[PDB]
2 protein chains.
Amino acid sequence: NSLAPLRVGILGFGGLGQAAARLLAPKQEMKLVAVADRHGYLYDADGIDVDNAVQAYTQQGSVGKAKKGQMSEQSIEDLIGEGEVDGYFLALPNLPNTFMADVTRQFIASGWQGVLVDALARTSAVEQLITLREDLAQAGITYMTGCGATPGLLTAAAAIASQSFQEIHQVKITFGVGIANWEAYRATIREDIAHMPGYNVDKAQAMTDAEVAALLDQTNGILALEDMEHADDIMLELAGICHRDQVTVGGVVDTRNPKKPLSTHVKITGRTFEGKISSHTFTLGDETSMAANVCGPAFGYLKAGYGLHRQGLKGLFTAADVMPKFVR
Amino acid sequence: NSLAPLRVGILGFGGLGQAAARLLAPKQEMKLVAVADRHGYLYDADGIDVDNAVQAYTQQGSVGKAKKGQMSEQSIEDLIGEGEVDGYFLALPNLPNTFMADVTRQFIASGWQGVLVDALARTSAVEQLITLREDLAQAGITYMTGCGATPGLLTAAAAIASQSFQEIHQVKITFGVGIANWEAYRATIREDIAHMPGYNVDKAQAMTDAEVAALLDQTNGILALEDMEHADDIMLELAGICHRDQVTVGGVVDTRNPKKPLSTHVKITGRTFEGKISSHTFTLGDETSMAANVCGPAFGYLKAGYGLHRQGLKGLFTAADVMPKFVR
Ligand SMILES: C[C@H](N)[C@@H](CCCCCC(=O)O)CC(=O)O
Ligand SMILES: C[C@H](N)[C@@H](CCCCCC(=O)O)CC(=O)O
């Protein structure tokens, strides 16, 4: 596959998409050929120049401003029809809550076939993609949903851990995030503030940077989120592991420190066939960033998705359903 | 599937096979219809009476002595041709080191198609099954190898954990086992003593219970095993995650205490795309027995294997390659 690498694209070029591009750079079996943001796109069948695209984006507002870039207010539509791309990572803020589904309906409408991957967080966003299962399948698209850190990595770990038990009692995810680069987080931070007490997507999305800084001042830069609406729950339910109500997700983001404020882990509790109650724990290393734990799994699921696609398996899959494949 | 459960069988009815039978009892989507040991077999398309089979085995030396049992010195051959069985768990001591492969060659020769699962430990035993890949595929058999605790559960956890990293440095497995029931462990204990310093399969297999008790007396019932030949290594290599030399397996079995002498875990170390070195850790609950952590995953892989089989996917798969499916 070093002779014929998987040709991939990234939609959305905020902090996560940019990290995704950097992660792809040293891969030999995967090549980044396509990036789109809201106001432009960049295609390069020979492989994207990541430094140039990042410069363009951060200094001129869009990758359409990069060498070989194209400005466009229909960048996704234009990009889909421009290039030979085997799969895309949808690194798109789900703002509003319908956006990911709407982008997916454009892939469907386009006639394009291949693999799509997302790192959606919200159960209700994942439910919108579930409504599209047959449309995806009929379109010839293998869609990998919730394939980030959580849902994703931690969800798959819980699916594996569950095999020791006759019955599952609880899957509890606690995450920590330290923000190293403010620019890389603003434009997703409202997605998180929406999980705050007395907030929601519409309210958070409409906040000014002034109002955000004010909220953060109160809690010293810390967003402690409990019992989040998080698609891990329906994913583990669709995989037959447990009911969604037995899955709980919470976490802490420290907007003022690059160090994780706590060690991310998932605890899986259940009863074994011998009637013993016990828990497995999967814990992430403190020096693995949000970016690595989201984008790493995302492309491992893209690779896995492609394997499925190449076997004629189309439709919607979750992180809980298949083994991601290590990308080299 | 409660109307048409997967009909499964177990070959070998020492401690692990017996535990496997008990684990299957409450399942509604999987039904134990077939058990064989060296000197007899038991088939019952309506579902095995586990208490009766265990009584027969432990009190009369074979399940062939159970109500509906048949004595036979070709029990595997006879069983394969007797019943409608969708998949078998091969709960067989690999003694000698060629035995599992030889049983597998009988399934091949028989014309039977379906799923086979094992919980093999040794790299060299797994390599013998790798030589049979095409024979398996041509025979219409989906073979799931190394699908126990380690290899198996812990190997799959390492495969998932690896997705955060650009390069893997080390996968380190440390296991603990407390023996609760001596009868349930003797007849596999020689497999472990073979990993001892200054021992091997042939030497260990030829030891008398006298000589075993003597060895154990020296170390107070404790078998501390380091750098074991363990198939986790080639499995993670075949899945493209790391070289076999970066996988190390050790553990402790306490023959004199039902409590685990240490907490079983796997530590996965690597470098992320940002150049940070870090480790994830997956730890098992102390009250999850060897039996639960081996047999639970084994049947989850059988179920997964069947899914593959039903899609026309035949040949050899490892725990590292696919997501096991929770059996209810
Ligand atoms: C709050 C985040 N946006 C996200 C979780 C990131 C988990 C990272 C795990 C780690 O790197 O340890 C959850 C969310 O967006 O709801
Ligand atoms: C020594 C064992 N036979 C076996 C490991 C059992 C791991 C159980 C894990 C747990 O229950 O914590 C390894 C071996 O046989 O080589």
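Residues 4-331, in that order, are what chain B shows, numbered as in Swiss-Prot.
This entry, so its header tells us, was determined using X-ray crystallography, 2.0 Å.
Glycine is treated like the rest: Cβ placed from N, Cα and C.
Classification of B:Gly17 (NAD(+) binding site) by DSSP places it in coil, neither helical nor stranded. Other C-beta atoms found within 10 angstroms of the C-beta of B:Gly17 (NAD(+) binding site) number 19, with every protein chain shown included. The annotation NAD(+) binding site is assigned in Swiss-Prot to B:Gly15, B:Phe16, B:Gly17, B:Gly18, B:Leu19, B:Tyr60, B:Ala190, B:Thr191 on the grounds of experimental evidence.
The active site, proton acceptor annotation in Swiss-Prot covers B:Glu194 and rests on sequence analysis. Within its own chain, B:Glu194 (active site, proton acceptor) has B:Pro96, B:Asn97, B:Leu98, B:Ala124, B:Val204, B:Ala207 as residues 6 or more apart in sequence whose C-beta sits under 8 angstroms from its own. Mapped onto three states, the DSSP output places B:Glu194 (active site, proton acceptor) in helix.
The annotation active site, proton donor and proton acceptor is assigned in Swiss-Prot to B:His198 on the grounds of sequence analysis. Taking a C-beta cut-off of under 8 angstroms and a sequence separation of 6 or more, B:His198 (active site, proton donor and proton acceptor) has the following same-chain neighbours: B:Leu228, B:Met231, B:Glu232.
Sequence-distant neighbours of B:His233 (mutagenesis position) (same chain, 6+ residues apart, CB-CB distance under 8 A): B:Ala124, B:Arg125, B:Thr126, B:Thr153, B:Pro154, B:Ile176, B:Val250, B:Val252. Per Swiss-Prot, mutagenesis B:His233 to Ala is noted as: Decreased product formation, still able to form a BioU-DAN conjugate.
Taking the Cβ of B:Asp235 (mutagenesis position) as reference, residues of its chain lying under 8 Å away and at least six apart in sequence are, in sequence order, B:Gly149, B:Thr153, B:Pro154, B:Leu157, B:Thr158, B:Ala161, B:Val174, B:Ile176, B:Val250, B:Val252. Among the sequence features in Swiss-Prot, the mutagenesis site B:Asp235 to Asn is noted as follows: Decreased product formation, able to weakly form a BioU-DAN conjugate.
Summary of the NAD(+) site environment: with the site residues B:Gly15, B:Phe16, B:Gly17, B:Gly18, B:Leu19, B:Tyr60, B:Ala190, B:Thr191 set aside, the chain residues having Cβ atoms within 8 Å of the Cβ mean position are B:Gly20, B:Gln21, B:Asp40, B:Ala94, B:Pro96, B:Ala187. Those residues noted as binding NAD(+) (B:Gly15, B:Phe16, B:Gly17, B:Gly18, B:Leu19, B:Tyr60, B:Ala190, B:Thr191) have their most widely separated CA atoms at a distance of 16 Å. With every protein chain in view, the residue among the binding-site residues B:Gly15, B:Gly18 whose Cβ has the most Cβ partners within 10 Å turns out to be B:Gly15. Burial estimate for the binding-site residues (B:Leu19, B:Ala190): highest at B:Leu19, by number of other CB atoms within 10 Å. Secondary structure from DSSP puts B:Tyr60 (NAD(+) binding site) in a helix. When secondary structure is read from DSSP and collapsed to three states, B:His233 (mutagenesis position) falls in the coil class.
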